[PDB]
Amino acid sequence: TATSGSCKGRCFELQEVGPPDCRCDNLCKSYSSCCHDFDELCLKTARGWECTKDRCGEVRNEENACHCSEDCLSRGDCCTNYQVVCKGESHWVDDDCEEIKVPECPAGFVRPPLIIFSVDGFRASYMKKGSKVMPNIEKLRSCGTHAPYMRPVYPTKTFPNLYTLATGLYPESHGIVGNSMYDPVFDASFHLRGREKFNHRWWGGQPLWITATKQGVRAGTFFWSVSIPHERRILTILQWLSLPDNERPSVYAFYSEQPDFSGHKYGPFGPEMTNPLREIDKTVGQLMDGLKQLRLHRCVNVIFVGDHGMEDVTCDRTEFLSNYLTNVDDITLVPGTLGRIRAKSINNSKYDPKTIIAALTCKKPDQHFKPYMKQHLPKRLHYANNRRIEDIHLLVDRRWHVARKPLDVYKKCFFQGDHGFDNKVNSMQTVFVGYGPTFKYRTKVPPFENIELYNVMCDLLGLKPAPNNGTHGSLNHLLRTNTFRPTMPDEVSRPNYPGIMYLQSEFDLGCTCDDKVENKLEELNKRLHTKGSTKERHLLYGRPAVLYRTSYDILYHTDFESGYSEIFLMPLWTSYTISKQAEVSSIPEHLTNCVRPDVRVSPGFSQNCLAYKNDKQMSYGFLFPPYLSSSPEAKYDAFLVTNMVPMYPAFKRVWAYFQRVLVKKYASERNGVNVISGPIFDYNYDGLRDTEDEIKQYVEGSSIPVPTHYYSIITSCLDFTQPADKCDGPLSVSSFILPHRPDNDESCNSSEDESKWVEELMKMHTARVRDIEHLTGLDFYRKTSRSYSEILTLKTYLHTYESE
Ligand SMILES: *[C@@H]1O[C@H](CO)[C@@H](O[C@@H]2O[C@H](CO)[C@@H](O[C@@H]3O[C@H](CO[C@H]4O[C@H](CO)[C@@H](O)[C@H](O[C@H]5O[C@H](CO)[C@@H](O)[C@H](O)[C@@H]5O[C@H]5O[C@H](CO)[C@@H](O)[C@H](O)[C@@H]5O)[C@@H]4O)[C@@H](O)[C@H](O[C@H]4O[C@H](CO)[C@@H](O)[C@H](O)[C@@H]4O[C@H]4O[C@H](CO)[C@@H](O)[C@H](O)[C@@H]4O)[C@@H]3O)[C@H](O)[C@H]2NC(C)=O)[C@H](O)[C@H]1NC(C)=O
Ligand SMILES: CNC(=O)c1cnc(COc2cc(Cl)c(C#N)cc2C(C)(C)C)n1C
Ligand SMILES: [Ca+2]
Ligand SMILES: [Ca+2]
Ligand SMILES: [K+]
Ligand code: NA
Ligand SMILES: [Zn+2]
């Protein structure tokens, strides 16, 4: 750097000048590249940050941090409280809240500006528990639009979540997969400290500032240097807002290190936390009083958002890998609130993942972490499809840490708070408030995920979002105006509707059934069932649409409808309705091993029983459960070869319990349920439906592909006084994506009765409908009475199974 130039007139300039000139933008600090006079000119502190009676109409003194002189409003650099002190105006927080029906902006303003006010470690329950000391924030919240909480992404760390906020992408896709990383292809290490985290090759996707800039919208800085005080960040934003129309940004960001910084030291609700909350609130008050001075307080959209929460964590709640492994010096642990394990040395081919996992599995009765291969993590975490994510992962229980060895924890108790846990954990939830002309007035919306906000911020700014993991339209209910008008994806493949085309003897599948048992009243009756007479009952929301090119058949049955894939030789989906009144029966003894050819579907597009017999690892289950047949006669339908799917014995324990006990429990509790079940194939763990040439496992000696997962979507009436099959209004859904594993090693209590571990597994693997859509290429809920935006909201819902 040639730091011999000057910042005279360039303080916090918006486009950084190119070396070897010296820099006066607000990253210069972080690159050792500021001009000599940067602090003197750009970081004035004289006389502090508030006008007092005695400074009112003072003579402009340019050494002052901010001004109380008569010309300050026009120069854009008054103290934020100037009008209050010197002109008898009220602080914004003292004014009543008044609906902002239209943007009330100064002339020259082409669009309401957006200000993102992000707060580090701002746990969701602060909104209620700290309400008495955060009057500015509470006004934004009750007068604007707010959720009870906002769900972060995993891991629930700072950089992964702020870059998710800026890109609408999962960390696996944007690349910032933790607060430290190693990247083998670069051979390189990213960390919180140091210079490496500033190289742009870490940062994938297209962040909002780049989306804005490419489309003609100017942006303020998103990164603030740690040595620029909050008061100066606010004044800088308010100065930028007084720039001329051609130079003025439309989007801005402010970031606070608090309350995170204190939360680490004192825990989430430590007595020391009251003051940081007060201070953030005061900052908010400064921004709003500043906006109001500039007549922007009914023009700008403000988003108050957190990156993650904070939990009680102490040194004594640390699990040490040295207590599990003998070989603890052959590994590298990325430690703390998650674990990632790789080999110390890439030249040691005597590193075995399998033995490391087994040595960490169910080894202590109260073990506070669970090892996973990353592809076996819950699909809701979307945490696998990146080379920077180690194959071995430890999911750590809330309130705990994991470390390699004790020396790592004392030759580094300091801390009483931390974060980074599973993003379903209550203590990790954070906040969202939207306030402004474009947000709704005094509106509460349901909790949603921070991946959705990029689309909305783009809407707010009139930008076309780059491709992202949001579901555009799912947050339209936040907005007064600027709604995105989404439409349903076009169906790509039309189904076939086969009739009876094959005689029994044409099949040689090696199946038997005990079913030679032969009436005219109920001969027309069953024909009606195979043409789809009951389909209105079992298919409540329309048939799912297939969004890729393939060959499939719709099959109707008395108790269930299916979309049967000629390519994968099993249903893509199976739909059935179980009313509150329905009865569970058993599989009669004579029908235990019964599998029946489907005369609507050719031998060449059918599974066969001989493959399952020959495959010593692999067994089979059914998508529509025999246990819920409406009649002895209807039960034969459930044993069609077209309803069969490959299942490991270990997995049949889970599936049988779900189908025999849980479906009926849910129907009783929810007043009927509609169930859609099916297979998922994600051998490359990218969260996306595999093509057939990606399948790595088949049922031995066959073309029957083995699913990696099985899903179910379980829908009912949100008003549970109406039965699922006659619901007039909004729906309620829960879903899961269970991993199809040949062991139950994941469940430490799996030697017990299914009543003690199965449901807990299923909860862990709760999913959004949207997650199943990505994994299957299906589009659900195509025919309802609800608006499409409401259905998009429903498809993004996750049932978390946390308490309140
Ligand atoms: C969440 O939303 C995101 C965003 O929409 C979804 O991610 C997209 O998924 C698409 C499908 O997987 C994917 O499209 C592929 O990308 C190739 C072009 O890629 C570059 O350009 C874009 C655009 O500017 C850019 O964003 C990409 O950025 C990635 O890579 C850099 C590092 O290079 C990172 O800085 C960044 O973080 C990002 O990394 C992530 O993505 C890559 C994959 O792109 C992952 O490997 C990483 O782990 C990380 O997650 C890229 O720089 C394109 O070349 C591909 O084309 C192949 O496949 C198609 C199939 O139709 C076919 O036409 C061709 O045959 C072609 O095959 C040839 O190449 C093969 C592989 O080299 C080879 O085997 C063949 O034999 C052939 O030679 C493909 O279109 C898109 O890139 C990403 N976008 C992002 C931002 O991640 C994501 O799916 C959503 N998640 C869910 C769950 O829904
Ligand atoms: C040690 N210093 C820091 O950690 C630091 C300094 N300034 C910031 C704020 O950064 C952001 C803010 C917002 Cl609001 C968004 C969004 N959307 C994105 C970012 C990133 C991190 C992508 C630049 N941080 C985290
Ligand atoms: Ca943080
Ligand atoms: Ca896949
Ligand atoms: K078998
Ligand atoms: Na087990
Ligand atoms: Zn932190």
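Numbering, chain A: per Swiss-Prot, residues 52-463, 468-573, 576-591, 617-886 in sequence.
Using the three backbone atoms N, Cα and C, a Cβ is placed for every residue, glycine included.
What Swiss-Prot lists as active site, nucleophile is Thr209, and the listing cites experimental evidence. Other Cβ atoms within 10 Å of the Cβ of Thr209 (mutagenesis position) number 21 in total over all chains.
Taking the Cβ of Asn230 (1-hexadecanoyl-sn-glycero-3-phosphate binding site) as reference, residues of its chain lying under 8 Å away and at least six apart in sequence are, in sequence order, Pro206, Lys208, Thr209, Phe210, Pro211, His242, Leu243, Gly475. Positions annotated as 1-hexadecanoyl-sn-glycero-3-phosphate binding site by Swiss-Prot: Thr209, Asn230, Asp311, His474.
Classification of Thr209 (mutagenesis position) by DSSP places it within a helix. Per Swiss-Prot, the feature 1-(9Z-octadecenoyl)-sn-glycero-3-phosphate binding site maps to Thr209, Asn230, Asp311, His474.
The 1-tetradecanoyl-sn-glycerol 3-phosphate binding site annotation in Swiss-Prot covers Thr209, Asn230, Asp311, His474 and rests on similarity to another entry.
Annotation of the mutagenesis experiment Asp171 to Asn in Swiss-Prot: Abolishes lysophospholipase D activity. The Cβ of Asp171 (mutagenesis position) has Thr209, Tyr306, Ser307, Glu308, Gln309, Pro310, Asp311, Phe312, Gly357, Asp358 as same-chain neighbours under 8 Å, each 6 or more residues away in sequence.
Under mutagenesis, Swiss-Prot gives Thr209 to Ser with this note: 15% of wild-type lysophospholipase D activity.
The annotation that Swiss-Prot gives for the mutagenesis experiment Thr209 to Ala reads: Abolishes lysophospholipase D activity.
One entry in Swiss-Prot concerns the mutagenesis experiment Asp311 to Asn. Its note says: Abolishes lysophospholipase D activity. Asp311 (mutagenesis position) falls within a helical segment according to DSSP.
One mutagenesis experiment named in Swiss-Prot is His315 to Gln, and its note says 20% of wild-type lysophospholipase D activity. All protein chains included, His315 (mutagenesis position) registers 18 other Cβ atoms within 10 Å of its own Cβ.
DSSP gives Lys430 (mutagenesis position) a helix state. Within 10 Å of the C-beta of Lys430 (mutagenesis position) there are 28 other C-beta atoms, taking all protein chains into account. Mutagenesis annotation in Swiss-Prot: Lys430 to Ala, described as Impaired secretion. No effect on lysophospholipase activity; the structure shown retains the original residue.
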Long-range Cβ environment of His474 (1-hexadecanoyl-sn-glycero-3-phosphate binding site), under 8 Å and at least 6 residues apart: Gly172, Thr207, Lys208, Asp311, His359, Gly360, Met361, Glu362, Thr388, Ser482, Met483
Recorded positions whose CB lies under 6 angstroms from ligand 3, from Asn230, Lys430, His474: none
Where the model skips 2 residues between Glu573 and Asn576, distance between their Cα atoms in Å: 8
For 1-tetradecanoyl-sn-glycerol 3-phosphate: widest Cα to Cα gap among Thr209, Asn230, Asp311, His474 in Å: 14
For the 1-hexadecanoyl-sn-glycero-3-phosphate site built from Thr209, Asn230, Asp311, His474, further residues of that chain with CB within 8 A of the site's CB center: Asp171, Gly172, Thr207, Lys208, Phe210, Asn212, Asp358, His359, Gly475
Distance in angstrom, CA of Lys463 to CA of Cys468, with 4 unmodelled residues intervening: 11
All-chain count of other Cβ atoms within 10 Å of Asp311 (mutagenesis position): 23
